[PDB]
2 protein chains.
Amino acid sequence: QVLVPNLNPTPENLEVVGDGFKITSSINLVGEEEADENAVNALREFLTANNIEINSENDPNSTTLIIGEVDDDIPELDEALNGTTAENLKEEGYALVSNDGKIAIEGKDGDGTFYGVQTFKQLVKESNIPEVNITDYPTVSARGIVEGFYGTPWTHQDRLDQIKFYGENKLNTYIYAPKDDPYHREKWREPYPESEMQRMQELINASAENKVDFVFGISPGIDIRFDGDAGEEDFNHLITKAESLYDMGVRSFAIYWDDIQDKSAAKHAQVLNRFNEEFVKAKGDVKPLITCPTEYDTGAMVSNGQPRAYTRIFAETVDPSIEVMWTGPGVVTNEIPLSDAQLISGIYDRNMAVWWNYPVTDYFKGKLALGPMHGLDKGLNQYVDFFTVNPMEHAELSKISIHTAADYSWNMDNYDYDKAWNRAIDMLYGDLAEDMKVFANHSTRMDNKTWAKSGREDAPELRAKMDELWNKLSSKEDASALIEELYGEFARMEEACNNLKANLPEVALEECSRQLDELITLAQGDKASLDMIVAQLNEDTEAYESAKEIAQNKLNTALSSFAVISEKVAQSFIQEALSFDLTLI
Amino acid sequence: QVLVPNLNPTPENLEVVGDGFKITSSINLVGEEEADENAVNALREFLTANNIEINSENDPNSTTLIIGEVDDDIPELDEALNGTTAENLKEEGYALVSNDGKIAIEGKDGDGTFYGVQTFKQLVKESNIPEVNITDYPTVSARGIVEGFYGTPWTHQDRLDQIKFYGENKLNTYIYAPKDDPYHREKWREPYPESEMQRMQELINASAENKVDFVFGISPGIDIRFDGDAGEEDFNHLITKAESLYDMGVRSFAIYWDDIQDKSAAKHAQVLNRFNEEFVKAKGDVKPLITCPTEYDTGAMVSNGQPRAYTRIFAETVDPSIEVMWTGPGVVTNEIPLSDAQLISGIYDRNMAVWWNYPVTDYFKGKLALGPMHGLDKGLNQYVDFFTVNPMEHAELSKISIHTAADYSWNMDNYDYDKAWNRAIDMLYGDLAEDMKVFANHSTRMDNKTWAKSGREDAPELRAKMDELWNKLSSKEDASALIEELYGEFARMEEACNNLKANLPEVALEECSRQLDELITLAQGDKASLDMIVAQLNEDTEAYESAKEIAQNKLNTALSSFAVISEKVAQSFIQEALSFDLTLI
Ligand SMILES: O=C(CCS)N[C@H]1c2nc(CCc3ccccc3)cn2[C@H](CO)[C@@H](O)[C@@H]1O
Ligand SMILES: O=C(CCS)N[C@H]1c2nc(CCc3ccccc3)cn2[C@H](CO)[C@@H](O)[C@@H]1O
C-alpha cells in the first residue's frame, strides 16, 4: 500500500518517499503545448485506454500531471519536482516525481520525456501510483534489434508491433537487414516495388512515433564490383538505394560484409569511406554509418593476440566515425568477457558495436530460444556503445529475451539475468506467467553440437536434482523422497504445457505448439523412466519392461520430431535412465 | 638384422649385444634336472611345438640352452652369463643372455626362471633369436585379474585359457569372485557340488603350473549374522568353505564386503581378524588375507580429506597383515592420481591393493572395452603392492586390456598406453591386427551417461579431424581435401569390420559381431553425412534430402541397437552433421 510494480528497464535511481495515492477519474494536464509531441501522444493513448479523462479547465482536487523538457518554460514543473531534475543527465535521461496529487515528468530531451511516460505507464496499476522520486538514463547510447536472420522475415504487422514494444521498453534502435529480403542482399541493386515502399513508410513513421532509430541495412557483398566503371555503376546503386529511403525519412544506414567469400578488406573499407563522405556528411543530418567486417568474431579476426590480415587492413582503412559490429569471441558464443571487448576495441581504436546472436535460431530452427541475456560482461559499456540482438523469425516469443536485453543495455551494472528473466515473463504473460515460466525454463540453452552455443543452461535446478538421483542410486542410498519429488516436477511440466495449450493467445501459440507437445512427451517419458527405476528397486520385471517400452517410445517420438527442447535435462534423463543398470543382482 | 620381436611385458633392462643367430634343429639342454619344474615344462612344450629337438648326448655344433636359479650350482650358467646375474634382484626377477649359439636363463627364484622361459618364448621367431642381455623383475609384486563382475561367469574352458595367458604375460594373481556364482555370494554358506569341485581342482592345478596365485573369494555380507550363536555358526561356515578349498591346494583367500546395505565396520573387521588368526596364521603357508570394505572408493571413504565413520572404524580395527582393496577416486573412474593412493594408503597406513573396474562392462553391457590401462599414475607402486583388473564377461576380448595390464604392473615406469595397446593387438591378432586396430580404436571409452566413466577416448585422431572439418565449414573455408580424407577413413572403417567378420576366429567373433555391424552402420551414416554436406555446399537440394534420410536412418538404427560403439565420434558425427544447417542462403 502502495507497492512499485515490475519495471522494465530498471530505472537508475528510484526512491519510495511516500505511501502512494489514487489517480482521479479525470485529471489536469499541464505542459502539453511545449512538451515532446510523441511523449504527449503516448500519454493521451494510455489515458484513453485506462478511462482517464482530461480536464478542460483546472479543478483543485483532481490529480495533476505535468510534462515537459528542461529547456521549456513550465514553472509548475520546477515546482512539482521539488529538488530533483533532469538537467544533470545524459541524452534520453528524465526525472519523474510522484507526490500527493502531482506527477511530474521532465526529460533532458524529447526522448527523455517519452521514456518518462513509459515508466509512468508501468507505475500506474488500478489508477494507483506509488510515491516515488526517479532519475533515469541509459548505460548504452544505442539499444535494440537487428532483424538480421535467415528464414522467413517478420511480417509487416509483426514489425509494427515490435517497434511499439521497443518504445515501451526504451529500445531506440531497429536495424532492417533480413538476409532473405531479396532487395536487401540477393538483388541489392534493385529498387523496392511501389507497394513495399509504402509499407516501409509506415515502419519509419512508427519508428519516429516511438523514438526508435530505423536503420536501413544493405548487403552488397556477394557480387558488388569494386574497380572501374562497374565499380562506379555499383557504388551508384548503393547511393540510389539509400536516397530512396532517406527521402522517406530514414536517417540511419548500414552496409554489411558478413557471410561472403570475397575478403577484399581495403575495398570494403573504401566503399564505406566513400559512402561516409558522399552520403553521410553530404546530407549533414544522418547518423554514423554502421557496418560489420567479413571477419566479425574474435576467432576470425585475431590469431595469436594479433589481428589477421583482413581485420588489420580493415581496421586501418575504415574511417573513425563508422560504427563496427562484432559478435564476440565467436559467432554464437557463451560469453563476451571484458577482455574480449578490450581486445577488439583496441584493434579498432574505437568503442565497438555488438551484434548478439541470441535469441536467433536460424541455425537450429527446432528449438525456441526463450532465455535472458546471458554471458555478457557487466562492464561491457567501457568498450561498447551500441548493443543489438539478432532475434528469432518468431517475433512474439522473441520478446522474452528482447525484454531482458532492454534491461541489460539500459541498466547494465545492476542486471541480474535470473530476475530479468522472471520479470520479463511476468510482464509479458499475466495470469499465464507461472506456467510459461515452467515451459520457457526448459528452452533457454542453444547448442547445434558444433560451432554454435549460447544461453543459460536449460532447467538447472531440475538438472541438479537428476544428478543427485543418480548419485544416490549408484551409492545405493535410499532415494524415495527424491523420486517422489521428481514425479512432482514431471507432473508440473505436463500441467503447465497443457494449460498453455488451452490458454495461450493464438499469437504466441502458433509459434510454440510443437515445442509444447515435445515437452509433454519428454515429461511423460521422464515419469515412465521413474516408474522403470522404481520397478528395478522393487525387483518387478513385468513393471520394468512395461515402463521401459513407454520411456523408449517417448524418447523415440521426441528424437524423430522436428521440435527440440530440454536436450540436456528432460531428454537426457530418459537416456540416462535407460543406460543405468539396476538389474545388477 | 633380427630384430627383437614384440615383448610383453617390457623387460626392465634389455640390450642388443650383437647381430643375432639361428637356433639349430636340435639343441643341448643343460640344467633340466636342477631348475624349476614348471619353467622346464613350459620350455619343453615350446620346443615340442616349434619342432626343436633335444640332444640326449652333447654336440658342439648344436645351440646350447642353459637353465636354473642363482642358488643352483651350475658352472655353464655362470660362464654363459659372463658378468650378468639375477643374484641381487627381487623375487620373480631373472637374467637372460643370448649370445654366440648360447642362451642362458637364470632366475632369482623358481618364478623368475619360469618368466625367463616366457621371455625366451617371445624372443624366438622361426628359430631366429636376437643377441640380448636382459635383467628383469616386476614393479608390483601381485599382478592379475579379479573375476568379480555381475553377469554370466566365465566358462570352465574360459578360465583354463585365461590362466595359461596369465602365465605367458607374467601375471601372477587370479581372484575367483564372480558375483553371480550362487556359492560365492547368494548361497555363500552352501558347499560346492562335487562336479564343480572337480572343475575347481583343475583351476588350482593349472594356476600352480603357471606361477599364478589362485585366490578363493567369498562374499557373505548380504546376510551373514554376527552376534550370539547365530554369528558363531556363520563364522564356522566361512571356515568350512575355506578349508574345503585349502584341502585342494588353495593358499590365498579373500573375504569381500562390497555392494551390501549393512555398514557394520567393527563387525566386518572382527570377522576378518578372527579368520586371519584361526585360519591364515594357524596354517602358516597361507598368503596374506584379502578384503574390500563396504566403503571401497574414495568418494565413499573420505569426506574433506578425512575418513568417513565406516572407513575410520574399519581402518582402526583391521589387522595390519590384511590386503585392503580399493577402486580409486570412484567405482568406475577416469584416473588414479598419485594423491589418491597416498590419501587412502595413509588412512589404512599400509600399501593398498587395487581393484580396477576396466575392462569390466557389466554396468553397460552393450559396449566392449578394448582399450589399454589408462589413467593410472606411473608412480602408483609407492603406495600400492597389489594390482588387479575386473574384466568383461567376454573372456577373449578382455585379453587386449589385460595384456596392457601385464605391462603396466610389471614395468610401470616405462608404460606407454598407446604403445602397449598397439603391441597387444599385434601380439594377439597376428595377420588381422591392422583391421582389429581400426575397429577396437572405436571401442575404448566406457561411459554410462551418469556415474560410470573410464578409459582412453574413442578414435582420437578421427575426432580431431571431424572437429577441424566443422571449424573450416563454419568459417566458410575450402574443406575439400579434408572431406576426401574423411571419405577414406569411413570406407576404411567399413572395410576393416567386413574383413573381421569374414576372418576373425569364432571365439573372438562370437563376442563382437553385433558391435562390428554397428560400426559398419555408423560408417555408412558417416559417409552419408559427408554426402549431405557436399550437397548443401553445391545447392543440390534433392541429393541433400536423399543423403539426409540415409544419414538419419543409419543413426536411428545404431541408437536402437543393443550394441554401442564410438558414441562421441562415429555416432556423434552424424548428429553433428544433421544439426549443421548449410541450407541458409
Ligand atoms: O552473424 C552475422 C553477422 C555478425 S556482425 N551474420 C549471420 C551469421 N553468420 C553466421 C556464421 C557463418 C555461417 C552462415 C550461414 C551458414 C553457416 C555458417 C551465423 N550467423 C547468424 C546466425 O545463424 C545469422 O543469423 C546472421 O545473419
Ligand atoms: O566394484 C566392486 C568392489 C570394488 S573393491 N564391486 C562391484 C561394483 N559395485 C558397483 C557400484 C554399486 C552398484 C552395483 C550395481 C548397480 C548399481 C550400483 C560397481 N561395481 C562393479 C562395476 O559394475 C562390479 O563389477 C563389481 O562387482
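Residue numbering for chain B follows Swiss-Prot; the residues present correspond to positions 40-624, in that order.
Backbone N, Cα and C define each Cβ position, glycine as well.
Features of the protein shown, as given by Swiss-Prot:
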type: ACT_SITE; residues: B:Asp298; note: active site, proton donor
type: BINDING; residues: B:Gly187, B:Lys218, B:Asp297, B:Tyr335, B:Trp394, B:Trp395, B:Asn396, B:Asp401, B:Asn429; note: protein binding site
type: MUTAGEN; residues: B:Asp297 to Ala; note: 99% decrease in activity for 4MU-NAG
type: MUTAGEN; residues: B:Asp298 to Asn; note: 99% decrease in activity for 4MU-NAG
type: MUTAGEN; residues: B:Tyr335 to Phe; note: Strongly decreases affinity for 4MU-NAG. 99% decrease in activity for 4MU-NAG
type: MUTAGEN; residues: B:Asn390 to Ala; note: No change in activity for 4MU-NAG
type: MUTAGEN; residues: B:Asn396 to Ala; note: Strongly decreases affinity for 4MU-NAG. 99% decrease in activity for 4MU-NAG
type: MUTAGEN; residues: B:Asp401 to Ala; note: Strongly decreases affinity for 4MU-NAG. 99% decrease in activity for 4MU-NAG
type: MUTAGEN; residues: B:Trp490 to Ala; note: Strongly decreases affinity for 4MU-NAG. 97% decrease in activity for 4MU-NAG
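Every protein chain considered, the tally of other Cβ atoms within 10 Å of the Cβ of B:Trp490 (mutagenesis position) stands at 19.
When every Cα pair among B:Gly187, B:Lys218, B:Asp297, B:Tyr335, B:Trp394, B:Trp395, B:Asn396, B:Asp401, B:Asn429 is compared, the largest distance found for this protein site is 18 Å.
Closeness to chain A is evaluated for the recorded positions B:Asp298, B:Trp394, B:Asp401, B:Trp490 by Cβ distance, with values under 8 Å counted; counted residues in sequence order are B:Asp298, B:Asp401, B:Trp490. Inclusion criterion for the recorded positions B:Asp297, B:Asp298, B:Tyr335, B:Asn390, B:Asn429, B:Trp490: a C-alpha placed within 10 angstroms of the C-alpha of B:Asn396 (mutagenesis position); this criterion is met by B:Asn429. When each of the recorded positions B:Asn390, B:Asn396, B:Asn429 is scored by how many other Cβ atoms sit within 10 Å of its Cβ, B:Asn390 comes out lowest. In the three-state DSSP scheme, B:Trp394 (protein binding site) is classed as strand. Recorded residues B:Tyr335 (mutagenesis position) and B:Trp394 (protein binding site) have their alpha carbons 9 Å apart, per Cα-Cα distance. Under 8 Å, Cβ to Cβ, and six or more positions away along its own chain, B:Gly187 (protein binding site) finds B:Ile214, B:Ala216, B:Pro217, B:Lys218, B:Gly256, B:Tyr295, B:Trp394, B:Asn429. The Cβ of B:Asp401 (mutagenesis position) has B:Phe188, B:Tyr189, B:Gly190, B:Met431, B:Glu432 as same-chain neighbours under 8 Å, each 6 or more residues away in sequence. Spacing of B:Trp490 (mutagenesis position) relative to B:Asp298 (mutagenesis position) is 15 Å (Cα to Cα, whole number). All chains included, 20 other C-beta atoms sit within 10 angstroms of the C-beta of B:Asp297 (mutagenesis position). Of the listed recorded positions, namely B:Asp298, B:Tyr335, B:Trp394, the sparsest CB environment within 10 A is found at B:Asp298. The two recorded residues, B:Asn390 (mutagenesis position) and B:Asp297 (mutagenesis position), show a Cα separation of 20 Å.
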